[PDB]
2 protein chains.
Amino acid sequence: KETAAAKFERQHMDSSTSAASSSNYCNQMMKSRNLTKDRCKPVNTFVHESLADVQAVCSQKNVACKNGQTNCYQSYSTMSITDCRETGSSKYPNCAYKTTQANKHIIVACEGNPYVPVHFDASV
Amino acid sequence: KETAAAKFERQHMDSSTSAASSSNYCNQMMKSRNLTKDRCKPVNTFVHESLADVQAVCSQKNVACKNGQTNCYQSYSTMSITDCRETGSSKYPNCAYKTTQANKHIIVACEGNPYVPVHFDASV
Ligand SMILES: [Cl-]
Ligand SMILES: [Cl-]
Ligand SMILES: [Cl-]
Ligand SMILES: [Cl-]
């Protein structure tokens, strides 16, 4: 099984580009990160900052998570992100996603030693 | 019991102001909308647009909700929003919230006739 930190990296990190460069970014990245293997993952956010900047959020502002847990943290700065969400044309195995690029603060849940991101809760 | 549309209005609409004007906006609004009555609601977003503009999102872009349902819609334009999330100092009945104002697209789930917003899914 994948560790929770490595699953967060695979699902949410895309440091190789500054921003989504096209409307087909999400169809390509949801496929390549293996988020459409047996079903289309409905919603997923990628963060276009270094892994170190995203890990650093775990020592920034502590805030509640949506589920009421207390180990979420909100980045002090906005980050470049792309949100991917399935469109009404999406039908597995032919998944199809809308790509929305934005600059937002991110909220992550952190756990472990090292204390690192294990879930993406939201952007603001 | 409150209808689902009226609960969405009470929890997520604040058309009376263009934006949060202070850091204490969320402590005041979470109290006044009765979101701290028996426990502190951990996370809640208010939208600073008219009710008609938010209802209109239900005929805009259809997108998956985070839970995989297919009745979510993303606003075509960004809207003024304030996200309220409890801080580490929050301890019911002394709830305390961080106020983050932003201009983001909103995602809502819609239901009914009239087909109107019944849940706030996320901002992008
Ligand atoms: Cl994989
Ligand atoms: Cl996500
Ligand atoms: Cl009430
Ligand atoms: Cl909310």
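Following Swiss-Prot, chain B residues are numbered 27-150, in order.
Per the header: X-ray crystallography, 1.6 Å.
Each residue, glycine too, has its Cβ placed from N, Cα and C.
Database features, via Swiss-Prot:
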type	residues	note
ACT_SITE	B:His38	active site, proton acceptor
ACT_SITE	B:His145	active site, proton donor
BINDING	B:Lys33, B:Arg36, B:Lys67, B:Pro68, B:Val69, B:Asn70, B:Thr71, B:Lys92, B:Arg111	substrate binding site
MUTAGEN	B:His38 to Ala	Loss of activity
MUTAGEN	B:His145 to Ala	Loss of activity
Inter-residue Cα distance where the pair is B:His145 (mutagenesis position) and B:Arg111 (substrate binding site), in Å: 17
Cα proximity to B:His145 (mutagenesis position), best match among binding-site residues B:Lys33, B:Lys67, B:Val69, B:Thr71: B:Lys33
Subset of binding-site residues (B:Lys67, B:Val69, B:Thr71) lying within 10 A of B:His38 (mutagenesis position), CA to CA, in sequence order: B:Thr71
Cβ neighbours within the same chain of B:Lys33 (substrate binding site) - under 8 Å, at least six residues apart: B:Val144
Secondary-structure category, per DSSP, in which B:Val69 (substrate binding site) falls: strand
Sites among the recorded positions B:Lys33, B:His38, B:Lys67, B:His145 close to chain A [C-beta, under 8 Å]: none
In sequence order, those recorded positions of B:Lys33, B:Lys67, B:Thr71, B:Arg111, B:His145 whose CB lies under 6 Å from ligand 4: B:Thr71
Secondary structure of B:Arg111 (substrate binding site) (DSSP, helix/strand/coil): strand
Recorded positions compared (B:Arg111, B:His145) - the one with the fewest other Cβ atoms within 10 Å: B:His145
Site diameter for substrate, Å, by largest Cα distance between B:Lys33, B:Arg36, B:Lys67, B:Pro68, B:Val69, B:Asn70, B:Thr71, B:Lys92, B:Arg111: 22
Proximal but sequence-remote residues of the same chain as B:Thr71 (substrate binding site) (Cβ under 8 Å, at least 6 apart): B:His38, B:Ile107, B:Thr108, B:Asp109, B:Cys110, B:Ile132, B:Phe146, B:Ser149
